[PDB]
Amino acid sequence: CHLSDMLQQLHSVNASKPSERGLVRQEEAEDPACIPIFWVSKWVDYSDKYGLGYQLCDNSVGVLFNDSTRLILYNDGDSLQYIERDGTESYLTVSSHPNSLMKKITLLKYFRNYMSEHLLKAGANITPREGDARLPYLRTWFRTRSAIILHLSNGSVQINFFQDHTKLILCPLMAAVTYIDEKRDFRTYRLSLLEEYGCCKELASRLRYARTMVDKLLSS
Amino acid sequence: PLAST
Ligand SMILES: *N[C@@H](CCCNC(=O)[C@H](*)CCCCCCCCc1ccccc1)C(N)=O
């Protein structure tokens, strides 16, 4: 599936030792056609009580509740998507929703209200690529000493590093990685071209770490 | 609770 493909793609680049080239030509691996459509722009870890709330770059909001269910509010402010633990999806609206979801809608709004007003948008300067097509939800997440790892249902894996605020957005369908550096500049690369042309030690180190993180996701 | 940047 997506994670197995991502692992293969990362291993292939990492095995090639991209930073150890005679002449690294990192810029030759850039491909703006592979810029992602979706990534996580902000998040709140309230997992001691309710779960993890997050906002995607399209200003939609989601919550992965502690009971392994998900509720998504589209950026129109009314459309909802509810995903049961099985993955069973239901579409509804805030204006017309079963009373059984009132509590979870209320929790999502508390998350939304906080995030719209008070957190920075990751990738605020990134224009998504032109698309056609499905809104993803948060499948899994965890935190380590160095990063928070966010796995979306479209296969994308996002890794936000705590120390220096650098970020990776990995897509196994594009076989691409977007790297946001500490200055918030960003580049999108085709992983196969990073294997061909190489890259700096900073990006190579984060791609080695990313492979370790995908191993963790695979082990659930 | 923890927050993004
Ligand atoms: N990076 C920001 C500054 C970040 C300051 N830190 C945070 O905002 C971390 C998150 C703090 C906890 C918020 C918890 C409340 C969530 C809402 C909720 C959900 C369910 C029930 C009740 C309440 C910057 N601007 O630089």
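Using the numbering of Swiss-Prot, the residues shown for chain A are 372-503, 506-593, in order.
From the backbone N, Cα and C atoms, a Cβ is placed for every residue, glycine too.
Marked as domain 'POLO box 1' by Swiss-Prot: A:410-488. Look at Swiss-Prot and you will find A:510-592 tagged as domain 'POLO box 2'. Here the residue is the original one, but Swiss-Prot notes a mutagenesis experiment at this spot, A:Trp414 to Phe: Abolishes interaction with CDC25C and reduces centrosomal localization. Under the heading of mutagenesis, Swiss-Prot lists A:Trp414 to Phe and annotates it as follows: No effect on centrosomal localization, nor on S-phase progression; when asscociated with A-427. Loss of centrosomal localization and of S-phase progression; when associated with A- 415 and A-427. As a published mutagenesis entry, A:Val415 to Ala appears in Swiss-Prot alongside the note: Loss of centrosomal localization and of S-phase progression; when associated with A- 414 and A-427. A:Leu427 to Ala appears in Swiss-Prot as a mutagenesis experiment; the accompanying note says: No effect on centrosomal localization, nor on S-phase progression; when associated with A-414. Loss of centrosomal localization and of S-phase progression; when associated with A- 414 and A-415. Under its mutagenesis entries, Swiss-Prot includes A:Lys492 to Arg with the note: Severe mitotic defects leading to prometaphase delay. Increased localization at kinetochores leading to increased levels of phosphorylated BUBR1. A:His538 to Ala appears in Swiss-Prot as a mutagenesis experiment; the accompanying note says: In pincer mutant; loss of centrosomal location and decreased interaction with phosphorylated CDC25C and BUB1; when associated with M-540. A mutagenesis experiment is reported in Swiss-Prot for this position, A:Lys540 to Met, and the note states: In pincer mutant; loss of centrosomal location and decreased interaction with phosphorylated CDC25C and BUB1; when associated with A-538.
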Given a separation of at least six residues and a C-beta threshold under 8 Å, show me what packs close to A:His538 (mutagenesis position) in the same chain.
A:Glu555, A:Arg557
Using a 10 angstroms cut-off on Cβ to Cβ distances, just flag whichever of A:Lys492, A:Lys540 is the loneliest among these mutagenesis positions.
A:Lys492
Flanks of unmodelled region: A:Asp503 and A:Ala506, 2 residues missing; rounded Cα separation in Å is 5
Mutagenesis positions, contacting chain B; criterion Cβ under 8 Å; candidates A:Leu427, A:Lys492, A:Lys540
none
Express the distance between the Cα positions of A:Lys540 (mutagenesis position) and A:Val415 (mutagenesis position) as a whole number of Å.
17
For A:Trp414 (mutagenesis position) and A:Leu427 (mutagenesis position), what Cα-Cα distance in Å is obtained after rounding to a whole number?
9
Could you tell me which of the mutagenesis positions A:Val415, A:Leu427, A:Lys492, A:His538, A:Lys540 have their C-beta within a distance under 6 angstroms of some atom of ligand 1?
A:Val415
Take the domain 'POLO box 2' (A:510-592) and count its residues per DSSP category (helix H/G/I, strand E/B, coil), listing them in that order.
25 helix, 32 strand, 26 coil
Mind giving me a neighbour count for A:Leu427 (mutagenesis position)? Other Cβ atoms within 10 Å of its Cβ, every protein chain shown.
22
Round to the nearest Å and give the CA-to-CA distance linking A:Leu427 (mutagenesis position) with A:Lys492 (mutagenesis position).
9
Distance from A:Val415 (mutagenesis position) back to A:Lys492 (mutagenesis position), taken between C-alpha atoms, in Å
13
If you draw a 10 Å sphere around the Cβ of A:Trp414 (mutagenesis position), how many other Cβ atoms fall inside it, taking every protein chain shown into account?
26
What is the number of other Cβ atoms found within 10 Å of the Cβ of A:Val415 (mutagenesis position)?
22
